[PDB]
Amino acid sequence: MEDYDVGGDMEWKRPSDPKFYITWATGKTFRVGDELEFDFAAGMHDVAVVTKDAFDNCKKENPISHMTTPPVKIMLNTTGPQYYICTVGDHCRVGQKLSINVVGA
Ligand SMILES: [Cu+2]
């Protein structure tokens, strides 16, 4: 397995550039068995696991999951698309979201 720290050195924050997490995710292989870790300061950001449509429109309500205490560690147990957004303020709207596609171990 591999434990990915989302955003690397920038961690999970409000990006200056909307494509920042698209860039971070590019080229990486997310496999069943891998872990994602979102590091952030309590109350400044959070993590919501959401559907594709909620990702696309930054819909914060009624997510699949929602975590407010950092660090958020999520195991990738199934293959297919996974979407994450931060629901604090305008962060999602400016790019604080991540889309990945999990493949077999
Ligand atoms: Cu945020």
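Numbering starts at 1 and runs along the chain as displayed.
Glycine is no exception: its Cβ is also placed from the backbone N, Cα and C atoms.
The Cβ neighbour count for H45 (Cu cation binding site), using a 10 Å radius and every protein chain shown, is 22. Under DSSP, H45 (Cu cation binding site) is assigned to coil, being neither helix nor strand in the three-state scheme. Summarising the annotation, Swiss-Prot assigns Cu cation binding site to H45, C86, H91, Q96.
Under the heading domain 'Phytocyanin', Swiss-Prot lists 2-104, citing sequence analysis as support.
Per Swiss-Prot, natural variant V49 to I (Swiss-Prot position 48) is noted as: In 25% of the molecules.
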Counting only residues 6+ apart in the same chain, whose Cβ is under 8 Å from the Cβ of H91 (Cu cation binding site)? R14, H45, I85
Based on Cβ atoms within 10 Å, give me the single least packed residue among the recorded positions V49, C86. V49
Three-state secondary structure, which DSSP defines for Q96 (Cu cation binding site): coil
